[PDB]
Each structure stands twice: as structure tokens, then as C-alpha cells.
Amino acid sequence: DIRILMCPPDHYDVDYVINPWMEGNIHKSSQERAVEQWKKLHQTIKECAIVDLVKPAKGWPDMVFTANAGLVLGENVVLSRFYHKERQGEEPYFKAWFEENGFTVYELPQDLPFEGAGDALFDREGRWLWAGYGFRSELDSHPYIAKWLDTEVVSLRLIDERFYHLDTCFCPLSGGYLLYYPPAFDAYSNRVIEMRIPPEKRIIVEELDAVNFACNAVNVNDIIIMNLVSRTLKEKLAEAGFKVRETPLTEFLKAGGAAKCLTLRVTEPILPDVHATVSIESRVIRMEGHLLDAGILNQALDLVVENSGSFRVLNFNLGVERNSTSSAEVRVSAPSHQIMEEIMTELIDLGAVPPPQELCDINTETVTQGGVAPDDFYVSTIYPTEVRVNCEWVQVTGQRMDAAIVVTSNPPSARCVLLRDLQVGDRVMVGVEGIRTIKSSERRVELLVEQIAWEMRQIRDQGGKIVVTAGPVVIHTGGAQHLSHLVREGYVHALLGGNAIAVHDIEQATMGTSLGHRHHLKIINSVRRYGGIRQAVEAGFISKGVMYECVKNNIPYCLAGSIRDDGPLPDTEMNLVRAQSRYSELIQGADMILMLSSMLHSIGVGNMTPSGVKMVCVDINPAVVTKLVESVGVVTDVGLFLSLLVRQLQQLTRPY
Amino acid sequence: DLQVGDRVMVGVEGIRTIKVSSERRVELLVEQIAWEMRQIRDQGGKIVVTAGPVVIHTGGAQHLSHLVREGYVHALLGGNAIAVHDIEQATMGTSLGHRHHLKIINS
């Protein structure tokens, strides 16, 4: 006994803009064709199951889509709470029928939307219930369902506005089969779908099938009725024990709905073994970041949703004055236990768990494999972080992004450590609990140059670290003299570069011409003969240039090797672990980093730098200027940048 | 177009408003745009196309021609250049040296 509930198009029209299928189809449906198609489908489904009808109401044309009435399981129905107001008025008529037919009707909070069997489809075996969220259904409603229906709820995120309902891209079929369209779900939901359904049991549809609502199909044991099938789709369906019976429903598509949308199965099977649990995790967080202006909450909520989570802003308190920051508490939910981990790590950069009870200390794990952190280890960010050790806050030392946080217990410290450096028995932070943080080329470059020059003079006068990362482009663009001048006047306290910039600087210094390729080897050979850059300067072969000024004024430099190196200068470090160590050494205590046209180097040095340092990244690309107010990017030629910088620094340090 | 004696709204009072990618991502954007176009075409919707000679230079004459043929284009906004280049590609199978242009124009 399979019973299906339907509703005739006695008052069917199109008057909404509820979904992308309706835009442009207002009052553009002929009820004659609609009635003919509804009668055809009603008879076809009557051939396979018992079809109960409900009387429609005038003023509610979208009542024909009975799948949105609610989800029914074993005399229990969760009445729908529609997202838009245009279909909330039909909820009473549906509730009336459900109560009139002996169902234990449950209603969801008025603020918590759920659109029924259109967004909740049971697996045909009855083991669990797929439930979709994202457009019309809320993730925060999925635990309620599980609690009220005593079944498991597996959550799926819809990402395409065309398929805003689960039953438009998802159809559990008998035999444990799943007919679905993967592009309608995010990466995590597809991973879940594959985890639960074996590959032999998945019927993926091509895009052409999906756009004609192939997945919006009703299946009684072996027969499957749908709107329209591909020869390929029909043949693959025939490969399984299912026999396709097609019927036209084009008139209803003008309101975004097919055969499954016009039906609701009231005889749903109940398994006793499953009883009632759902995987969703929920947490409350508070954000005290003063950025109430400037939009901190918007990035928080976009991160939550884009990472397959949901949110509801609970309390918003605005201050009494421009001095009192506005702060708020937010509930964040996630379909997977540790998708919450990703959301929470991304959030940690701005706010911490609420004070009264949600504050835990940090969890750590011991290192069993040499140089391998245990999985789920917390990944450090650029921003300064504090860890809760022995109920006390410990500042993390050597803050770096893409590292592990290693904690020492008897002296309670926490430091950033690379994966390779991890020694056995080290305690690495794990999870997210207990961590907190604290706070078209450019036309008129010369304004940025004025700001940068003043900042450089300020940080130089007080003794502050300035590091310059250089590439051969500095030489190619006529910037040798300007960078050398910067080195003379104490504006360069460390130099990070490679083989190429050194050989080009020395070539322009000796022979005047930089960048036909033979001069490179002549210069490299000479410098190798002297045994290094310092020796070649002290002998008198290198009289001018950036490297000359670095050796003369005793400025430390590090030349990292490259696979492109045509000849290693004796100084060029060809072991890159040593080079990375030396880079971190020379970067330490820096206040500004001038990055001059080494893209490969600039990303690595930034990966080595903490957030507090101001990063000046100059290039014409201009996409390599996209580094992200604590960092400045400039879109010009690096030689021009250096010339303007030296001029402005003169106008600043030359009142003589 | 202002005619003498017209009463023109002034100030701010009383006015209110009821109001290079990889080919992989390009094909997704194209899927979305194509679906929107099919929807607008299947109703009495108007699609207007503004074209430049770049349509011809990149081998797109045939595709735009197909769009016009299959009823997806209800108006064309362009200039002299796109027309002369389209007609040149139709007549001689090439486009853009300058000589062939004028002969076409003269014809």
C-alpha cells in the first residue's frame, strides 16, 4: 500500500518571482494544457499507487506542488515553513489535511524555514533521510526533524539557484540507488554522497538531463515516472531494474516544478534500529572586534556560508558612543563535526568563544612520527595568537603562517614550529578550542612613495629592521644606483635575493651592460675565481653596485638558489632548508619589508613574515600587487619606484 | 531635449527608489548565461546585442550569425567597422591589408 498525495490545478497561475524559473513567466501559463498534463500524470501514478487528492484554494496557485506540503514519516508530518510569504498562506490548508487524515502534525519555528519533501528525501531503503539546505531550508532546522521523526538526517548543501530544491537534483531510487546531479552540490556534500552510496549505485545525469528536471521523478518499485528522458539516461536507467514511463509537464516548469514536485508520498517506511541522531554541530561565538563600521561581520558570515555552514545573528548591542565598540553574539552551525573546525579557525582571527562556559584550554597531541604532525593539528596564521595553557593565556612566539603550534608544559610556552622541525614527543596544538588572536598601472604612485619614504625615515631613525628582497628586475630597470644609495644611507639592514640579481648587478657594475648571454658566465667565473663576492670586492674587481655596498657597509645578504641558476656564485645557497633558515634569521625583528620584483621570493618571504611588519610590494604585473592596510602594493616599474623613493627620501633627510 | 518652461526636479527632496579566467570557469559562466538566454527567448523577451569588429577578428562571425538566425538577437548596435569586416569575410574569406576594406566599401 503506497499512497501519494496530489492537488489539481483548479486555481493554478503564475504570479510570483519566488525562484529563477518564474522570472519572465508571470501569467504566461495556459491552464488547459496544465490540466491535461496534470490529469495524464495523475492517471499514470494511479496505475502504480493510491493517489489521494486535496481541494485547492483560490489565491494559492502554487498549491499544486504537494511535495512542499511537508515531510511525512509514519503518521508523523513536519509541516513546512515556507521561505517566501507567497506560499506561507497555503500552509493552513495543508496542515488542515494532515490533521484531517490522522497525522501527528509538527510545526517548525516561524523563523526556521523548511520546504518539506522538496528538500527532504528519504533513502528508499529507509536507513536515513537526505535533507538539503541553502536556499529555502535552514541547516538549523535539520536537528529538529531528526528529533521529531526519530531518523537520521544527512545534510546536503545546494549551490545552484536553478536547483534550489533537493528533489530537482536528487532522487533516491529503490535497490539502494541514487539518481543525482553532482554539480548542484558543494564539494563536501558530494564527498558525503559518495561516502554513503557505492559508485555502482550512483546514476549521474548530464547537464541536459538536469535542466529538464530529470531528477524530479517519482519512483514506485521499478517504474519511474518523470518529465523527459535522454536516450542515454533512459538506457542507463534500463540497465538498472527500473522501467521509465515519461509524461509531459512543460506547463509546470514555468514555475520550476516537475513530477516529483507535484507528488508527496504519505506512506513512508519506519525502521526501528536507526532511532534518532544527526551529525550537525552548533556553537555560539561572540565578536568584540570594533569593526562594526568597515564590515567585519560580513566577512564572518560570508566565510560561514561559503564553507557550507549556517548562521543566525542572535544579539546585536551597539555602544553608547563612538568609543564603545558594537559587539554581537552569533550561533554558527555546520553539517560535519569538524567543518566547524574550518569555520572556527577562519573565525578565530576576529573573535573568541563566549566567556561564561565555552572557554576551554587547548588540546595537544604528542608527535609519534618524526617531522609529521598528528592530523587535525591547528594551522597557524600570520596574526599574533594566544593559547590557553594551564588556565592562563600564553603568547605564541615566532608567529608564522602555515606552521604548527608546539606547546611546552612545565615552562608553559607556545611557539610556531615547522612540520619538518617537529621532534618526537612534541606537544602540537590540535582542534580549534582555546585559541584567540589580538589586534592598469598606478597613475599617481608618488603619493604612495611619499608615504613609504616618510615611514622608512621614521623606522630608520629609531633603530628598526628593514629588509629588501631583490630580483634581477631591479637591475634591468635601472635601479642599481638607487638601491645602492638606499644601502649606503642605512635604509637596508638585510638583503634577500638569489643568484641572478647578484650576477646582473656585478655585470652592470663591471661591464656596464646587464641581462649575449655569455657575459653572465664571464662574471660568474671571475667571481668564483675570487672565491666569493666579499673577496671580489676587497680585491677591487667589483667597485660599485648593490652587492658592493652590501659588503662594504657590512649588510647581511642571502642568495637562495634556483633550478635556473646558470652558475652558483660561491655565496649562493643551494640547500634550500639552510636558505629558508637564513631567511627567517635575517627577517627577524624587521619593521618593513621592501619587496622589489621577485614574485617567487615575495610569496615565500611573506609566508615567513608575521603580520605586524609593513609589506611594500612593487610590480607592474599588477596582479602580483595583490598581497593581503598593513601591507601596501604599488603598480609601477620598480626602477621608477626606487628613483622616486630616493628623491623623496632626499627631500626628507636633506635639509642641508 | 529640454524644452522651455519644463519643470525639472531639483534637489534631493521627495525622490525615492523602488529599486583572464580559465576556460573551465568560462564554460560555467557560459552555461549560466545560455540558460538565462534560453529562458528569455522562450518568452516574448527582447535580447539586444552590441557588437564590434572583434567579433569578426576572432572567428565569431559564424557564431553571431547563428545567434541571429536562431532568433536570439532582436536588435544589433554596432558601427561601420564591424559591418565592413563582416561583409569582407563573407565576400573574400578574410578580414583586415587595408586595401580589401575600401573595395568592399566601394562595392
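Numbers in chain A come straight from Swiss-Prot, and the residues shown are 4-442, 466-541, 554-666, 672-699, in order.
According to its header, the structure was obtained by X-ray crystallography, 3.0 Å.
Cβ atoms are placed via backbone N, Cα and C, with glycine included.
Under the heading active site, proton donor/acceptor, Swiss-Prot lists A:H168. DSSP classifies A:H168 (active site, proton donor/acceptor) as coil under the three-state reduction.
According to Swiss-Prot, the feature active site, nucleophile maps to A:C264. Packing around A:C264 (mutagenesis position) is summarised by its Cβ count: 26 other Cβ atoms lie within 10 angstroms of its Cβ, all protein chains included.
Per Swiss-Prot, L-ornithine binding site is recorded for A:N22, A:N71, A:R90, A:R139, A:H168, A:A258, A:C264.
In the three-state DSSP assignment, the secondary structure recorded for A:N525 (NAD(+) binding site) is helix. The NAD(+) binding site annotation in Swiss-Prot covers A:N525, A:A526, A:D604, A:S636, A:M637, A:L638, A:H639, A:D657, A:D680, A:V681.
Residue density at A:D65 (mutagenesis position): 26 other Cβ atoms are found within 10 A of its Cβ, drawing on all protein chains shown. Under mutagenesis, Swiss-Prot gives A:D65 to A with this note: Significant loss of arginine dihydrolase activity.
Here Swiss-Prot describes A:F68 to A as a published mutagenesis experiment; the accompanying note says: Significant loss of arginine dihydrolase activity. Annotation note: A:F68 (mutagenesis position) sits in a coil segment as assigned by DSSP.
Mutagenesis annotation in Swiss-Prot: A:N71 to S, described as Transforms the enzyme from a dihydrolase to a deiminase; the structure shown retains the original residue.
According to Swiss-Prot, the mutagenesis experiment A:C264 to S carries the following note: Complete loss of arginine dihydrolase activity. Secondary structure from DSSP puts A:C264 (mutagenesis position) in coil.
Taking the recorded positions A:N22, A:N71, A:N525 in turn, the residue surrounded by the fewest other Cβ atoms inside 10 Å of its Cβ turns out to be A:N22. Once the Cα atoms of A:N525, A:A526, A:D604, A:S636, A:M637, A:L638, A:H639, A:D657, A:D680, A:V681, the listed binders of NAD(+), are compared pairwise, the greatest separation found is 26 Å.
Cβ neighbour counts within 10 Å, taken over all protein chains shown, single out A:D680 as the most crowded of the binding-site residues A:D604, A:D680.
Scoring each of the binding-site residues (A:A258, A:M637) by how many neighbouring Cβ atoms lie within 10 Å, the top position goes to A:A258. Other residues of the same chain near the L-ornithine site, with their Cβ within 8 Å of the Cβ centroid of A:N22, A:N71, A:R90, A:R139, A:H168, A:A258, A:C264, are A:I21, A:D65, A:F68, A:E118, A:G121, A:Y167, A:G259, A:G260. The binding-site residues under consideration are A:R139, A:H639. Their Cβ neighbour counts within 10 Å are lowest for A:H639. Of the listed recorded positions, namely A:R90, A:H168, the sparsest CB environment within 10 A is found at A:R90.
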